[PDB]
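K.L.:
Handing you this structure, nothing more for now.
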Amino acid sequence: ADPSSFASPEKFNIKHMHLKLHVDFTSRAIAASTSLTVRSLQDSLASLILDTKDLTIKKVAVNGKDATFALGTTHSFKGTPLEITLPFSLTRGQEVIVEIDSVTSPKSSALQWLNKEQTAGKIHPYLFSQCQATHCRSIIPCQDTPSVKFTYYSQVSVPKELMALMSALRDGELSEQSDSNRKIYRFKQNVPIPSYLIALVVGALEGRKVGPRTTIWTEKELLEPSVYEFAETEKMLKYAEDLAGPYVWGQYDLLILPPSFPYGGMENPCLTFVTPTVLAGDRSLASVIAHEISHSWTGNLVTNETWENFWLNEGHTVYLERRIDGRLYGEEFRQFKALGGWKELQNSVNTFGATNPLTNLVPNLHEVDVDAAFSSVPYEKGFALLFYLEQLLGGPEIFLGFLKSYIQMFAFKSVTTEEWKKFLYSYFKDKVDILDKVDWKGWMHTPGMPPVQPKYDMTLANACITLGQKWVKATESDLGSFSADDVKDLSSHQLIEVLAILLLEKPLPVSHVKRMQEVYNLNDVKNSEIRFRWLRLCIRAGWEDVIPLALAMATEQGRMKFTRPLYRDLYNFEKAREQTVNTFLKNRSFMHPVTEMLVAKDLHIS
Amino acid sequence: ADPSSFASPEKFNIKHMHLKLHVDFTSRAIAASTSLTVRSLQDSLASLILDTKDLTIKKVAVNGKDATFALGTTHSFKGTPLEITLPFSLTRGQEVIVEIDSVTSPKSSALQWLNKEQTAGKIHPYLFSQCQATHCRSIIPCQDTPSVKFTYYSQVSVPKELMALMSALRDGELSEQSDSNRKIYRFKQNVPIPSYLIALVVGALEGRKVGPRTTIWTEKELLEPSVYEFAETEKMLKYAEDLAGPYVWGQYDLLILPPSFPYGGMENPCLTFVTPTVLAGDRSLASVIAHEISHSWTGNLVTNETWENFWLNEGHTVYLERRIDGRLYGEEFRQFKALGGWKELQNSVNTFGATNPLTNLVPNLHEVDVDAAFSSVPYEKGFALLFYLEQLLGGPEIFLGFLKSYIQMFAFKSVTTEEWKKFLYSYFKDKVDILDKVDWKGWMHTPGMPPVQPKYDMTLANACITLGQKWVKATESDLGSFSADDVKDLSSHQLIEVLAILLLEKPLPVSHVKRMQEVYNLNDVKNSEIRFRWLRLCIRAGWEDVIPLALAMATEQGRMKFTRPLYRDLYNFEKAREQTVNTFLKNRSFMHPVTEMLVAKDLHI
Ligand SMILES: CC(C)C[C@H](NC(=O)[C@@H](O)[C@H](N)Cc1ccccc1)C(=O)O
Ligand SMILES: CC(C)C[C@H](NC(=O)[C@@H](O)[C@H](N)Cc1ccccc1)C(=O)O
Ligand SMILES: [Zn+2]
Ligand SMILES: [Zn+2]
């Protein structure tokens, strides 16, 4: 039983969904007629509990009659439970069809409605979804737990001048005989997926082929720079297939969303959603594609049972991503991204607290808001464990054999940390003595930094550690020693690392960040990862000059990784506090509901 | 798609089955309440066509409605179709639940109902099923085509001491309400399987653990020798996993059937069905386990689209089985089983005809009875192609990489030979130049022997070909030269090969088969593969003394590989013809329906 869901996967399972979605831009609504194939797992089951959040349920019908439904008490973040009385108690594992007519709220946490004024084309509105982790319940009533994987078919009614796309293969266009002003797009998803992987985009979209199974989709204005930035998608997909095995999803498309998309990348099956903030014109932030590609195996094919087991998803994907980086830029770069991961984990454990139970690899999420619980811990502590196991068991070639068999063993299924450990011991049966050496309790259920640190190559990192130390130990007299030469021989990833280590230490004087701008000219760097860290460093320093720059980056884009900390730091900055609160209220209606709720709680607004 | 089915896989797909099976031994029938989850593949579906054979359909209910159903024009072997005309036109990608109440006929081709006198001693009755290829129709209404793969859950009502087992994981024991002369044994199969892979056994069964995921099931009397004969099941399962990848079915159990089981092995998921005829007490015929284990990948996990594509299932499984035997007994033994395979193919081509289109690797089965079309061609011409490709593309290590990616590529799906050839060319993109050199037309759609013969190691075979040649070229004066020395140091597989050689050669004189008995004493060999060939050779020779021995083996065991040729040869033997016809008329009621029917074609009737 998932603590983030109201549904019981041990009682029943959704095996298939037929979705009739009516998209209305005037109402900002999605009226859904969902037909759910329910399989009973318990004998003589009388009730059916599904997850809903700000959803209006019109009617429920089980085998054509009308079933008695009842909504429970609305939880603080989990939403409202919906109970359905079945006409007959069934005989497990018996299957039945439950038809539900619902409608979303315009405030739906999963969706973002943009007027033409907000969009790039300025003629048409835009809609896009973000269901991960628990927002699918804000669109349709479901077992919104990654433990339940289902196949789906959908029909989407939209204004005829607009394009619609889903996390499925396109299955043709249909004419809406009732409304001539409308078109019906159809989609097929024959591979079982969890609810968080359901996605929908409706807008003025244009797409062009960039590979035998890759079309890049976005608004005309962003199309030309998106094809250059993500030209090597097929190469990345092929490199991943060599490592993980065959691609079972048929198609790998990309969609570049408006700047309000709350993440950098989203692995929606058949259609990866990407932020325009990675468009740096040099493909330095394009590892986001190799990461999303790798989810096609670790996450989408083999899913985490609950969000407590989220590291199985992100830790293995980060491992696969860094192996693709290995065959690309070299083993020295792979080792550097591994070491940079440790620092991001160190950066996340301090933000949450070295003692916070949320920093456990397998955390307790009972009565915990998953969106407010998001961190680099499942990513980097999860990766560190797999990279430490790799060194312990004989190298990358030997560890890849395990990962391949693991993907094959649990393909199309959901997995717990216990199943993963049982499989790890089953595979390394002759090396079981080396497995019994690892401190499993320290790795799985202990807050803070991991018990043991893996052996890393320090070739690329040495220059980053040195520069950072020089800056934190510099006085006003040493400021003159710093020059352009310090960052001139460094790559973008090397510049990210030195800034990250400066952010991890005590706040720098106003004179030092002024000296940084003087010799490094970090104010004109377009690279999002560098700029965000540079602005955050200046705010903590107490530099008043950076307030209009930090406010600019926090409002011109809506990626939570960047927007949420910039707003928090700006609020804790006394001189800026007034303007930042007033900047947020003036932009509150034009931002994503998840980003908004999280930024409003931080500012003590709500 | 399948010319053997009346169902349309392009129109709708069965995704799940909930089976409520009532088994009654007094009536010898299975009353089934099947709940089918139907997924529409067409935009506006009005009708639902399913396969049935000697089935009685009581009522059909679609989401709680008294649905109207009609049967079309009856077929000679495919069966009479069942049309369910839907009240409302289903849409593309929509799922519905179709409840059907049926009952089998006691003559059901899929089942065998053997009396308390036919079982071990005189304790309790026994029931066992055999679905492959098209007999699942004879139990439940379904899309009886391997192109449709579905998950299932079943509840079966059986007597207390008569334990029930299915091709699924056990999901606990339970009790019944009315008509209390039964007990519920429930099962769950969460891996999609084709209709030919559903299985059921009900009898006085006992089990014993021989491995973490293996328990041998048999009658107490056959239990002790079954655990010795199949002690190395886990070792074989592990050796297979090293070759094919992870075992996804959770458990691998074995069940040893009464001698009436029509085959040697049946790969039913989680519960392999094995003949008691392989119990030779030396594990010399235990490669049958390595073969059914291999089907867990090529067959169960990756299924043949139709029975025209049956070589993808049996050819790849024969290849995997011989890779396991090569690891247990060495590369020399592997090469010898391959060479012995070529000899088994030439025996089938000899029987069906060198020109018979049924001897094509991918045959046309339009208006063809699949049970009457069974041969070693999909097995051996299939294996030979894969073994010839192996030698052409760089060895076993390189060819195994292909097989591994092939299994992963098509896991949980059905495959055509066109998909297989497209995958072979994508995998060996580097060797398309050597691939375009193979005679694909000669290999896929030409009757008789394959176009090219693979290179074999002759170390173990040399002694077999020599002895056979000596026997066919011996005169009355040479008979004295033969001694025990000729066979006594040959292995059982070496003795099988020399007999197989002799059976393809011209009928031997009565004096020669009499001398064989004198120096080799082949009349007291218990090994089934040796005995069957020895008896067939003697019938071929016209030796009257072997008539009561051939009749004995043909009636004490019902494995079609042995029983069917022994009966055919005995009928074509003028002196025996009368007694053999009268011997089957006295055993007619005690045989399997698939075995008992094929005598109307062989013994003429
Ligand atoms: C590793 C990075 C390059 C990409 C990273 N994205 C991810 O890890 C995604 O695939 C995750 N799906 C992001 C996510 C996590 C939890 C809830 C909602 C969304 C991001 O920063 O957006
Ligand atoms: C090849 C041998 C090791 C065993 C052989 N059995 C098989 O090949 C099984 O896998 C077959 N699946 C048996 C079969 C074939 C066709 C129709 C119904 C049943 C047999 O002779 O019974
Ligand atoms: Zn990710
Ligand atoms: Zn077989």
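In order, the residues displayed for chain A correspond to 2-607 in Swiss-Prot numbering, which applies throughout.
Method reported for this entry: X-ray crystallography, 2.3 Å.
Cβ atoms are placed via backbone N, Cα and C, with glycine included.
Feature list, courtesy of Swiss-Prot:
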type: ACT_SITE; residues: A:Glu293; note: active site, proton acceptor
type: ACT_SITE; residues: A:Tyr380; note: active site, proton donor
type: BINDING; residues: A:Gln131, A:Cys132, A:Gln133, A:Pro263, A:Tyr264, A:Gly265, A:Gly266, A:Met267, A:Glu268, A:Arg560, A:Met561, A:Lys562; note: peptide binding site
type: BINDING; residues: A:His292, A:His296, A:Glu315; note: Zn(2+) binding site
type: MUTAGEN; residues: A:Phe375 to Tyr; note: Increased sensitivity to suicide inactivation. Epoxide hydrolase activity to produce LTB4 intact, but no production of delta6-trans-delta8-cis-LTB4
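On this model, are these features tucked inside or out on the surface, and what's nearby?
P.N.:
Remark: A:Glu293 (active site, proton acceptor) has A:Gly266, A:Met267, A:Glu268, A:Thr273, A:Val275 as non-local neighbours, by Cβ distance under 8 Å and separation of at least 6 in sequence.
Taking Cβ-Cβ distances under 8 Å and a sequence separation of 6 or more, the neighbours of A:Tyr380 (active site, proton donor) in its chain are A:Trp312, A:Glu315, A:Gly316, A:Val319, A:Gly342, A:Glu345, A:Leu346.
DSSP classifies A:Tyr264 (peptide binding site) as coil under the three-state reduction.
Neighbour count (other Cβ atoms within 10 Å of the Cβ, all protein chains): 23 for A:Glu315 (Zn(2+) binding site).
A:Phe375 (mutagenesis position) has a Cβ environment of 21 other Cβ atoms inside 10 Å.
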K.L.:
Give the three-state DSSP assignment (helix, strand or coil) for A:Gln133 (peptide binding site).
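P.N.:
Once the DSSP labels are grouped into three classes, A:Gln133 (peptide binding site) ends up as coil.
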K.L.:
Could you check which of the recorded positions A:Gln131, A:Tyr264, A:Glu315, A:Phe375, A:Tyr380, A:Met561 have their CB within less than 6 A of ligand 3?
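P.N.:
Close enough to ligand 3 are A:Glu315.
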K.L.:
So which other residues, same chain and not among A:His292, A:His296, A:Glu315, have a Cβ within 8 Å of the centroid of the Cβ atoms at the Zn(2+) site?
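P.N.:
After dropping the recorded site residues, what remains is A:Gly266, A:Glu268, A:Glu293, A:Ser295, A:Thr299, A:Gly300, A:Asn314, A:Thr318, A:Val319, A:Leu321, A:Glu322.
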K.L.:
Compare the C-alpha of A:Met561 (peptide binding site) with the C-alpha of each of the recorded positions A:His292, A:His296, A:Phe375, and give the closest one.
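P.N.:
For A:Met561 (peptide binding site), the spatially nearest of the recorded positions is A:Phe375.
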K.L.:
How far apart, in Å, are the two Cα atoms that lie farthest from each other among A:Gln131, A:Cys132, A:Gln133, A:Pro263, A:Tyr264, A:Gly265, A:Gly266, A:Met267, A:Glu268, A:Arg560, A:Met561, A:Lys562, the residues recorded as binding peptide?
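P.N.:
The peptide-binding residues span at most 17 Å between Cα atoms.
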K.L.:
Give me the CA-CA distance between A:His296 (Zn(2+) binding site) and A:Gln131 (peptide binding site), in Å, as a whole number.
P.N.:
16
K.L.:
Could you check which of the recorded positions A:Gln131, A:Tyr380, A:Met561 have their CB within less than 6 A of ligand 1?
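P.N.:
If the test is a Cβ under 6 Å from any atom of ligand 1, the answer is none.
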K.L.:
In whole Å, note down how far the CA of A:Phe375 (mutagenesis position) lies from the CA of A:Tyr264 (peptide binding site).
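P.N.:
About 12 Å separates the two Cα atoms.
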K.L.:
Just going by other Cβ atoms within 10 Å, which of the binding-site residues A:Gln131, A:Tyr264, A:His292, A:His296, A:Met561 has the emptiest spot?
P.N.:
A:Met561
K.L.:
Using DSSP with the three-state reduction, classify A:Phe375 (mutagenesis position) as helix, strand or coil.
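P.N.:
For A:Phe375 (mutagenesis position) - judged by DSSP and reduced to three states - the answer is coil.
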K.L.:
Reported as an integer number of Å, what is the Cα distance between A:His292 (Zn(2+) binding site) and A:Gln131 (peptide binding site)?
P.N.:
18
